Amino acid sequence: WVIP
Amino acid sequence: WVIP
Amino acid sequence: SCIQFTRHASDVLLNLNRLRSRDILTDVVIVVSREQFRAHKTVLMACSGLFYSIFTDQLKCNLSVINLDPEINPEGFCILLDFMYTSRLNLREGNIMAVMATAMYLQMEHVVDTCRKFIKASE
Amino acid sequence: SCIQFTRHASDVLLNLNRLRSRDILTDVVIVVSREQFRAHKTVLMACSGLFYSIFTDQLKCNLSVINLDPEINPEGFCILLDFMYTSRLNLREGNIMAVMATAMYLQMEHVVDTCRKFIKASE
Ligand SMILES: CSc1ncc(Cl)c(Nc2ccc3c(c2)CC(=O)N3)n1
Ligand SMILES: CSc1ncc(Cl)c(Nc2ccc3c(c2)CC(=O)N3)n1
Ligand SMILES: [Cl-]
Ligand SMILES: [Cl-]
Ligand SMILES: [Cl-]
Ligand SMILES: [Cl-]
């Protein structure tokens, strides 16, 4: 999971 | 396009 | 000896979401405590262990309406349906418990994992 | 304020290809010079400008069989159908002309672009  |  | 187009899967999903927003070729209604959500059976199956099991069943594969367990929160389902079609999860302090419970019921393992991690960080 | 799961679009496409390989919820047959290819209308639309136009047509959206132009090569179509479901293109010296011609007809702009570039390099 990432900060888009 | 890339070499997978 | 194949070549691969990096953005292809993302572009496919973006177009599937455009079809969903315009209600094009949607073939099922998911009913959650009277709230109704239109979607594509194939996308639901591709994202959820529960929908995969439902639509591979020889009788349920033909249903145009699926009713979820009454304990399922419509907002939690809406956030997860948006994630299925976009890869983006709107996870907030106020919805995390409903999102995790819905993801456990829908069998969306990666969503359950991030909810568990975000809950563990707040304790 | 969404979080994003990097592998989600790829995992969705991988599951859609698993459904295709098991012939699950395929809803159309594409006929190419007597060769037949089963697929999901939504995936075809998501990858091709031609299929997008076909299945948004109020009469054609209901067809279970689509016949392509007789000039279309079945091997070129097969390679492109595989690319639609995997992001991988089996581009070879012996098939590049048939693949480019099929991609131009199907309106798959990124495939046409790489074929043009690979052809330009060989001249
Ligand atoms: C297992 S083979 C397979 N073949 C095709 C499909 Cl459409 C599919 N979907 C699916 C099954 C289980 C799970 C998910 C999707 C997401 C998750 O967390 N668990 N699986
Ligand atoms: C343009 S809006 C839109 N909405 C939904 C879909 Cl399913 C769609 N597909 C599509 C249209 C045109 C093209 C492709 C896909 C691939 C390509 O090269 N050209 N487009
Ligand atoms: Cl029904
Ligand atoms: Cl998931
Ligand atoms: Cl027909
Ligand atoms: Cl393309």
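The numbers used for chain C are those of Swiss-Prot, and the residues that appear cover 7-129, in sequence.
Per deposition record, X-ray crystallography, 2.0 Å.
Placement of Cβ uses the backbone N, Cα and C atoms for every residue, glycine included.
For reference, Swiss-Prot has these:
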DOMAIN    C:32-99  domain 'BTB'
MUTAGEN   C:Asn21 to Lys  Abolishes interaction with NCOR2 and HDAC2, no effect on interaction with CTBP1 and transcriptional autoinhibition; when associated with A-116 and 376-Q--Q-379
MUTAGEN   C:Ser59 to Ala  Abolished ubiquitination by the SCF(FBXL17) complex
MUTAGEN   C:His116 to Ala  Abolishes interaction with NCOR2 and HDAC2, no effect on interaction with CTBP1 and transcriptional autoinhibition; when associated with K-21 and 376-Q--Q-379
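Annotated features, which come from Swiss-Prot, shown on the structure.
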residue	record	DSSP class
C:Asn21	mutagenesis position	helix
C:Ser59	mutagenesis position	helix
C:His116	mutagenesis position	helix
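Around the Cβ of C:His116 (mutagenesis position), the number of neighbouring Cβ atoms within 10 Å comes to 16. In this structure, C:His116 are the mutagenesis positions from C:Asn21, C:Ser59, C:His116 whose C-beta falls under 6 Å of some atom of ligand 4. A simple Cβ count within 10 Å picks out one of the mutagenesis positions C:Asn21, C:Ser59 as the most packed, and that one is C:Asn21. Note: the domain 'BTB' (C:32-99) comprises 30 helix, 15 strand, 23 coil (DSSP; helix = H, G, I, strand = E, B). Between the CA atoms of C:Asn21 (mutagenesis position) and C:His116 (mutagenesis position) there is a gap of 23 Å. With an 8 Å limit on C-beta distances, the mutagenesis positions from C:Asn21, C:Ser59, C:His116 that reach chain D are C:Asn21, C:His116.
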